[PDB]
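Right, one structure below, let's go through it.
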Amino acid sequence: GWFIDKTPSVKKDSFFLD
Amino acid sequence: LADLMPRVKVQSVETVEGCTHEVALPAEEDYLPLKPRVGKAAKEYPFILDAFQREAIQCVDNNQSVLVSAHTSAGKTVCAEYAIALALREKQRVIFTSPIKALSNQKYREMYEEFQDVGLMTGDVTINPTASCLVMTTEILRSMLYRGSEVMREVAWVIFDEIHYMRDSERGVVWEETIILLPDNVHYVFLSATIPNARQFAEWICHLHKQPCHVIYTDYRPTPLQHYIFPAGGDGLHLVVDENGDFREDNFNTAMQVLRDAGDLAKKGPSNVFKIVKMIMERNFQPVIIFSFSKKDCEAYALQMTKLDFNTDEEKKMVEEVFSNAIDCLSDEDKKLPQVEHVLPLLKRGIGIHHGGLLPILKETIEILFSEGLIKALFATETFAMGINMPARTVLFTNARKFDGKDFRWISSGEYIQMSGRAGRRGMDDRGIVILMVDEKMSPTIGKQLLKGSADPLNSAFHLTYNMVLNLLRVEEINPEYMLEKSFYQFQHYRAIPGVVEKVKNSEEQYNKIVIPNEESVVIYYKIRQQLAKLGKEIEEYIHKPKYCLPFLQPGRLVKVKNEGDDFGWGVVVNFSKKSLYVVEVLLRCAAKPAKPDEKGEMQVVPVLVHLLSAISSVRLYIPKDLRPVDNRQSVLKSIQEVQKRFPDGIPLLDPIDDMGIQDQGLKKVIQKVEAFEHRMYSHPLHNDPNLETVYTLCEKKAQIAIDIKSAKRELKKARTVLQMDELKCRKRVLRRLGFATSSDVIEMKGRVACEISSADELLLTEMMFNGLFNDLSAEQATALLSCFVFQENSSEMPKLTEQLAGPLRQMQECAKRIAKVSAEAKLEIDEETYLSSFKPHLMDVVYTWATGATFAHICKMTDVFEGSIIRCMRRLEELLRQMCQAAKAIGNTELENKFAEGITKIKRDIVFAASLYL
Ligand SMILES: Nc1ncnc2c1ncn2[C@@H]1O[C@H](COP(=O)(O)OP(=O)(O)O)[C@@H](O)[C@H]1O
Ligand SMILES: [Cl-]
């Protein structure tokens, strides 16, 4: 099927990954 | 319209390998090949003529003008000699016009020993005016054409030595002005160097005098050259160009790398020039010319060599004998001059100097000693290259940069061609050599364009001058408008009209043929859709902005992509990342191209730039985890086919404001114009018509043809424009306000006075003369004041001036301010402070004291200006005085004529006006 999404995604931009 | 444009064709004559032959013709006339010469030749030569000489000869045999474009020393003078021969053989007259006096003198010597029926005419000397073959300076020739017709009485040929003088700014306008004034019945021989636009020149001559004009061109060089570079701080020379003319990038890059690390921070003693001329004498490369753009650097480099000796005691005795004989004419007082003492030790040692700063008799004596081989290492200025062919085996460049304006710049390939052309002597050398000293890093591309690159094109520097305008108002046959329309400057900017006008008609014809739209309302529909498309693209740009669209590029998002026209319909995103700009990988229907309408299509994932997305949807359809299979790719294509069905109104798009967050105000007014134009579109009676697309394509074609007509006419109205009319209107306005001519462009007596002044600012001087400034002055201070008008080359600190001299100076500067205010009042680009300071008064005291009787030795102590520059100025002053006499005589003002005449006698004596050794 299909769905409708008008909302975007985000990133903290301050996260430290590991 | 009234298009009185050039209409000239050009044809290519076939010739033997070694030269190329083209001829510029009026388009209406039918080309006619030169027929063979009839009867014995006009001149035989002591050698076998080269191909390019024969062809040029055949032109003159057929009484047709010819431009010969060959390297210096190729044999261009051979052609001119045949013309002179032919005209004398036919009891006609000839004028061999050269740009510089010094060249005219030397050519007169050549022509005299050879034909003997020749005369000379320059600003300084007049020999045998009734001669059938007159050598004369171009400045003289134009002055004669303005004066009378007897100048060209029975003249059948005019020879223009070195047309490059037209590029010059100080004397290139007189050159072009002259050619425009000659009668059409005259035939011309133009001698030049390799120029890339020789054809354009012949076309101008053909458009101008309504006569065929030939172009003979040859890159033939009778002595091949080896070009070397010397990296600063390097031990020796790298061959950058071999005899074959190939550019060795192998040795050029290795030369610049030595240069790159040579200087301090990158890592007493003698001079580098010293070391280069030294190995020159040890490698049998002499005689050599060392070009230096500064007379002060030229004397230093030559004095460094005083430690060495390049002459045999026999050659010494010869130098001393030739030197003492050339001086015997000078007075005892003048032989003691310091310059005579300082140079003879250098000539004895085989060292020589040549620059405008020397005294004329010494400069010429050195030229003589050089042609005799008694000077084996000559340090000369650039001017020495712009003269008669005095070649050497080797040419050395001390500097590669020259100062122009407010910044430094390399020397042009044209200048390198000019000075390097002196290396390589016709029969004496198997190969001349050129050495170039570099001190700053140099790109390889510019090095290739400088050593092997063609000469700079020959473009007109034509500009307006009051002396020209006034003389054209005096003659009742020509007007200044004619001089501009027929100039080479205007011909070069008229050069785009030929192709443009031909395309306008052909298009204007193709426009009336596709003019078959059923009705005129169609154009309204077309313009509506065209606007929507412009708006459409504008919306896309806002959606392209990654700051706005990236957040909504989630896997499965439907996106429409178009690049440079073609589109791939819709597609689904998978993920995105940076590139090198951003890139998203999207399935699309198809380095591949989109799928055609009849094709069922095959989905394929491809990376595409984010600024290639036209629209973005609200829908995110689900995609399979592993998209490697083909069946899954088809499954996605079928899933979107079902989405397009669930939304027949169109796949929903993201509101750029309510959803994407573009709070920009300009996007508001764009979306408003879209909804309004979409309403206008669906309202148009044609929107529903099934023939819409058939009539919308004929409308699109007819619309593009119209776009061409618009831009074509646009450049045509530019090309057809005369560029210097606004200046002319302003200069005529100045002449009106000052009383030189009337509102009806008729010369007033005051104008006829100014006509006689050509070597200086005619306008200022005639104003000074009419204001009664000279009337109270003595001849000695009258002449000293005029020195300000012939001292253009000034670059020294002023002296302390006595009140007797500053008086008339201050008076003169007052009239100068008035000249500037009226020019500005006419809206002429002039700076008042610049105009007053252009007349350098540095030699007021020098000229004044020479006028009183002081010896030349006495006046040299007064100023540090090089002693030769003083004589060059005095010669210009004497020529200007002679003009001033003619100016006062034009109105019968005999009291002023008697004053300038007196000034002449006061300064015309001793070494300043010593007869040239060539005359
Ligand atoms: N076919 C030729 N063969 C040998 N020497 C020639 C030939 N043509 C010209 N020369 C020589 O070259 C010179 C011709 O005059 P030149 O200074 O070379 O004219 P330009 O440099 O303007 O082309 C003369 O010294 C002449 O001896
Ligand atoms: Cl022939």
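Residues 172-189, in that order, are what chain A shows, numbered as in Swiss-Prot.
Determination method: X-ray crystallography, 3.1 Å.
Quick reminder: no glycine exception, Cβ is built from N, Cα and C everywhere.
In Swiss-Prot this protein carries:
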- A:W173 to A: Abolishes binding to MTREX (MUTAGEN)
- A:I175 to E: Impairs binding to MTREX (MUTAGEN)
- A:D176 to A: Impairs the binding of MTREX (MUTAGEN)
**Report entry** A:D176 (mutagenesis position) in three-state DSSP notation
**Finding:** coil
Query raised in the report: So for A:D176 (mutagenesis position), how many other CB atoms are inside 10 Å of its CB?
Result: 16
Requested in this report: Please work out the number of neighbouring Cβ atoms within 10 Å of the Cβ of A:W173 (mutagenesis position), leaving out its own Cβ.
Outcome: 15
Query raised in the report: Within 10 Å of the Cβ of A:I175 (mutagenesis position), how many other Cβ atoms can be counted across all chains shown?
Result: 10
